[PDB]
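Okay, so here's the structure we're looking at.
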Amino acid sequence: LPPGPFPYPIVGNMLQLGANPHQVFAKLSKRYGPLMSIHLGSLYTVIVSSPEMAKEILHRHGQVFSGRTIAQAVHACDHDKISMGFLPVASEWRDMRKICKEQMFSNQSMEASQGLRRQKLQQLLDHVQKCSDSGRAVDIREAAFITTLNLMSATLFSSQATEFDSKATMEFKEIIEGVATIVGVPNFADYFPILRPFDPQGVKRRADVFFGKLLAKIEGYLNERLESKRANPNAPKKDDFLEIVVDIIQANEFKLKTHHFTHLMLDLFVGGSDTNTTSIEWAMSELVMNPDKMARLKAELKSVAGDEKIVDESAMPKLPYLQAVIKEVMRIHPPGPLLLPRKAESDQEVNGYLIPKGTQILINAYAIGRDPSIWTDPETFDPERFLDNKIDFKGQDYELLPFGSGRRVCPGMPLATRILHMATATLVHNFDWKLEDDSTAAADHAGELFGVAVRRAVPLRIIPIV
Ligand code: HEM
Ligand SMILES: CC(C)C1=CCC2=C(CC[C@H]3C(C)(C)CCC[C@]23C)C1
């Protein structure tokens, strides 16, 4: 087996992991190497912490390591048996992946939804404008959370709401926060198989309530769309994912049930919410703490957009520094520092070590992104490192893997980048920013809180001015 720290009886290595396990794993792998055995109680795991080992796992043996480890929380409303996120690579997963690649996240579909997202960006602009008149600090975590939910809801459901914090949006927010509280804590049933039948912390029960809330809303949206399409055959076709769902269902070309689609929408909606929310916050935090970089991005946006307030997504090719800024946030602050787990579908040898069937595989993208043997000055925020650099986060550069790579690489990347780039551009272009209070500024920026997505323990509070 790969080398690693001595595992104690019963608990394995679990007692050493602390509040930020990805940081502990990063330091451990400096000692034990880029393939490292960790015993999460009885859940045997191997940590991957090199670009070289990530390529061996995700690409050379990408089919063997194509499975997922499935947390007990994921069994809520039998999501584990329906979900593109957790099914094994097989016909049903392949069909759902094809639907996302060729129809939902196509260039054609992303361009068609650009206007839906533009109005949500305008709503964000207006909201921040009021705080700026008042002189009030903006809580960037909450602003990014609402904006991301609004942008996701627009793209997936064409949600209407003229208010920034609409009641539909705030119900989504309640649900997403609830899922994060549940999953964001250790479920001992995940680590001790004798406890699974018992659900001793009620994690799966509590997850059922939130998953059910979300599926109920999605099923309602789907049924409403089906009825309005039936009643209004001549109305223009909407440019959202729900329209695509409906057409695919009624064309009946896929061996997929209705719940595959509702659960896919669930997966996509939750998929883009904490991830973009924390990333937007980190982007603003890095820029506020590195005023030279804030100035350089402002200068680019001024040059390209000038007096326009809302950048078109179509303009992204003209904004290389904005792209470099987001790459650099992804390098330092991958929202999931250990990505989503993979699983060995069979015994496999890697670098002379046996990786047994069923091993949980965690890619420590965070460690790789901060490894000094790979990145110069790894702890410094330096977007310029990506200018005229062909390294990207699409999965082909194993130094930068915030979205994974190989078989299960994030299918929502096309939408995520549009959200990240535009939310950042809107905030940076239209206001200057100061910390509400800079007395513990460095500590506020460094302090991470682990969870579904790793985020600043202290929410960023900054005052907008013009
Ligand atoms: C915003 C930043 C985002 C990051 C950093 C991110 C990252 C990731 C990562 C690391 C994975 C696992 C990849 C692997 O197994 O190799 C993943 C999977 C996934 N992501 Fe994302 N993601 C983001 C946004 C989104 C968005 C916007 C959506 C939906 C629109 C989404 C939907 C998914 C889904 C459904 C999967 C599961 C795919 C599968 O297992 O086949 N993500 N993401
Ligand atoms: C984008 C990446 C990080 C992501 C992680 C968690 C989520 C993904 C999409 C779907 C979603 C559920 C199926 C609702 C289960 C909890 C986490 C997970 C799998 C996608």
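Numbers in chain A track Swiss-Prot; the residues on display, in order, are 28-493.
How was it done? The header gives X-ray crystallography, 1.9 Å.
Cβ atoms are placed via backbone N, Cα and C, with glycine included.
Here is what Swiss-Prot records for this protein:
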MUTAGEN   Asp301 to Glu  Acquires ferruginol monooxygenase activity; when associated with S-303 and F-479
MUTAGEN   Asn303 to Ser  Acquires ferruginol monooxygenase activity; when associated with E-301 and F-479
BINDING   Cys437  heme binding site
MUTAGEN   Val479 to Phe  Acquires ferruginol monooxygenase activity; when associated with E-301 and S-303
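Here the recorded positions are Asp301, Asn303, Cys437, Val479; the one with the fewest Cβ atoms within 10 Å of its Cβ is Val479. Rounded to a whole number, the distance between the Cα atoms of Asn303 (mutagenesis position) and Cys437 (heme binding site) is 13 Å. For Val479 (mutagenesis position) paired with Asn303 (mutagenesis position), the C-alpha to C-alpha distance reads 12 Å.
Checking the recorded positions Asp301, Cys437, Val479 against ligand 1, the ones with a C-beta less than 6 Å from an atom of that molecule are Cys437.
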